[PDB]
Every structure is written in structure tokens, then in C-alpha cells.
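Asks: Sharing a structure here in C-alpha cells format.
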Amino acid sequence: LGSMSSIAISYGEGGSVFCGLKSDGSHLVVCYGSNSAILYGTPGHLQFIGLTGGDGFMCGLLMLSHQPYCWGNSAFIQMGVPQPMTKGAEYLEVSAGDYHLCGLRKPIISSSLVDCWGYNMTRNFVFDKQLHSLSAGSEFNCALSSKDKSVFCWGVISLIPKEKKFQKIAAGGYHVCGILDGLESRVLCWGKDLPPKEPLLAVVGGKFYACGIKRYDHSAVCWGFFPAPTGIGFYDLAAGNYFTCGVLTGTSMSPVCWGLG
């Protein structure tokens, strides 16, 4: 689920895995969790600029080739660089849902070309707007318009006024939460506990819940159908289906994670 990030979560019957880019700045990935396919399949030497996880697989945007690269074991998508792939094709972003991956094709922060792979979404989309900030749900994918900061989703989908300006979005299972543009940076959530009024720095989406980091005290807060550790200050969050992980620092340790749903 969700957007490309320095941290990502894989979930499902195969097990739960958290992967992050090393803090030494090497752009190498380290993974922790119960999905042995993902854990032992983690590239030790391949460099990544972003990560995104789904059901049974972790994916990353390769730093050199700028192509999506997935590892693990999924019955719905293929691992490695996903086919069909155009030779020499470069991507700006990747977002992984449950059983699908979408890549923002590089034609440079934006593009109108989005390639998706997986169950009932192996499609080459050509949109009429410049898009960035890809974020994947269970059965949909979203992005922000580069021109007017409006949210656009495809793949029914709940409609939001185009006047709503967002600086960040985080797709969950069957909802999207967006941090509105401006100093207030208040969260707005829509789709198929009430969200906090306080300014948020980050937001993530689980299957039936969302979590965010409050700007003032960097404290985690969660809300939805499916709470959070209160005394901790995280610098980033990642969400799977039914659990969230936060990072305090880049010291050699397993991640701080909690279940909710």
C-alpha cells in the first residue's frame, strides 16, 4: 500500500516485513520480518532511491537503471524488473498496492505516462496532466497533479473537489488521506476514530486505518475502523494491511511496529 518512501512494509499470509534505505547514505536496503522470500531475497549490493511493499513482495526504484525491482514471492505479480518492460525505460516513482505495482514513466519530477503490473491492472496509462506522488490502494492507484496540486485516482473511487490542494497523499486499502497544501498542513481522508485537527508532517494508510506524525511533537497518531505509542518521536512512518512501523534513528536495530486491525 501507499507511496514510494525511504521505508516500506510487506504483508499477507507470507508474513510481515519492514524494509528501509540504510542511514549511511549507501542507498542499500535492509529488511526485517517473517516473510523469508523477502528477507533472504533482499539485494545486498543493489542501490535504491525509494521502496514500496505489497502482499508477498517488496519493490524499489533502482538508483542506476531507474527501473522497478521487486523481491519476495507473489502469485499475482512477477519479481525482479516487471515484464512487459521497454528496454532502457526509466521511472521517477513506484507505488505497490496489495497485488499490483505502478511506475511513473520518465519522459523531471512529473509525467503523464503511468505503467502498472499485476492482477487485473497490467495497463499502459497516458493521462492529460503532469502527475507525481504516486500512492497505491488495494484496487486503485492515486497521484497529485503537478499543475494544480489536485488528487487524481484510477484503476467505485470516491470523488474530492479539484479545489482541494495537497502537498502529500497516502492511499490505504479503501481510502486516501491527504495533507492539505499550506502552513496549516491539516489531513483530509475520504473513500469507501475521526482524523486529527493538528498539523501533520507525514501520513500513511493501512487497510481500514491511517496514521500520521504531528508536526509539533513528532508523536504518532492513528485513526479509522481498526492505537499508537504516545511518548515516542518518529521522523517517518510506514503502513502494511493491519500494522504500522515508525523509525526514530538509523542505528542498527529492528523496527518499532504495532498492530491495529
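Per Swiss-Prot, chain A residues shown: 30-136, 146-193, 200-236, 255-288, 294-328, in order.
Any Cβ shown, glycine's included, is placed from N, Cα and C.
Under its mutagenesis annotations, Swiss-Prot gives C221 to Y the following note: In acr4-7; abnormal embryogenesis, and reduced internalization into vesicles.
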Asks: For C221 (mutagenesis position), which of the three DSSP-derived states applies: helix, strand, or coil?
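Replies: The three-state answer is strand.
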Asks: What is the Cα to Cα distance in Å between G193 and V200, where a stretch of 6 residues has no coordinates?
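Replies: Cα separation at the break: 9 Å.
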Asks: List every residue in the same chain as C221 (mutagenesis position), at least 6 positions away in sequence, whose Cβ is under 8 Å from its Cβ.
Replies: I213, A214, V231, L232, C233, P257, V265, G267, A272, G274
